[PDB]
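What follows is a single structure, written as structure tokens, with notes after it.
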Amino acid sequence: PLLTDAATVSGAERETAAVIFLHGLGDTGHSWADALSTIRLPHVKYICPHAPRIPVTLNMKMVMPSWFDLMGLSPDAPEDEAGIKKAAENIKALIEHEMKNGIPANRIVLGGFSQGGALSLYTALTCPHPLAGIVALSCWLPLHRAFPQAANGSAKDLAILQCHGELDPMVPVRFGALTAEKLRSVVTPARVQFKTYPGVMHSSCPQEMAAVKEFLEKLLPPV
Ligand SMILES: COc1ccc(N2CCN(C(=O)c3cc4c(s3)-c3ccccc3S(=O)(=O)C4)CC2)cc1
């Protein structure tokens, strides 16, 4: 029984493509739905699911919206393997639902910000269906030591746009750079675009939103 709580930007024309975008820790999908609507394509649907509220270890076990538990801020810190995989399964059900209802997998893009971006990278790289690509913003690859081995054979065709703010204090830009190297270990280095933005911190920016629009226009053309 699939029950999805989300803010969805509908296409003005019949939808022939889907973007599933995952917000960052503590948020809802509302703000990112509004942001993606400002750059929307007429035949593209943008699904922004709301993360479930769980206790987060790093925040004194406080209950808040989170895709999985968080324990440390360094690349060697323990990660919530069971939580990351369960959340990836819930996203993979959303992918299969869109597929069951007439949207080809090579017309589905996964994406997200920070924690949500991190889940979208894990899920797309391990998805058994060949997806169009990923829009990974200010994030990292969860369970990075399992890659490239852990990636599905279907990950070869992915097109990746990875963005980062150069002055990000939450997810240092070097962690984004290390993640991009790991992504080029699965996808051809030419199909991974790593864009960094000077003077940008842990946020989006109009140049990043423009890059996302340009990437999706080329990746998801009409019909
Ligand atoms: C292949 O290269 C890499 C490079 C680095 C890593 N790391 C990144 C750090 N990390 C984390 O678990 C967290 C990241 C964030 C956490 S906790 C957080 C905590 C409190 C508030 C907000 C947040 S946050 O904004 O979501 C960012 C372990 C893995 C993996 C692979």
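Chain A is numbered as in Swiss-Prot; the shown residues are, in order, 9-231.
Header lists the method as X-ray crystallography, 1.6 Å.
Every residue gets a Cβ built from N, Cα and C, even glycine.
The note that Swiss-Prot attaches to the published mutagenesis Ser122 to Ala is: Abolishes ability to mediate depalmitoylation of ZDHHC6. For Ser122 (mutagenesis position), the same-chain residues that are 6 or more apart in sequence and have a Cβ closer than 8 Å to its Cβ are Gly32, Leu33, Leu145, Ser146, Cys147, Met178, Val179, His210.
Taken from Swiss-Prot, the feature active site, charge relay system covers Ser122 (among others), and the record attributes it to a curator's inference. According to DSSP, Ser122 (mutagenesis position) sits in a coil region rather than a helix or strand.
In sequence order, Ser146, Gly184, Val208, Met209, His210 are the residues near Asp176 (active site, charge relay system), counting only same-chain partners six or more apart with C-beta under 8 A. According to Swiss-Prot, the feature active site, charge relay system maps to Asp176 (among others).
According to Swiss-Prot, the active site, charge relay system annotation covers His210 (among others), on the basis of similarity to another entry. In the three-state DSSP reading, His210 (active site, charge relay system) counts as coil. When Cβ atoms from all protein chains are considered, those within 10 Å of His210 (active site, charge relay system) total 15, not counting its own.
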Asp176 (active site, charge relay system): secondary structure state under DSSP, collapsed to three categories: coil
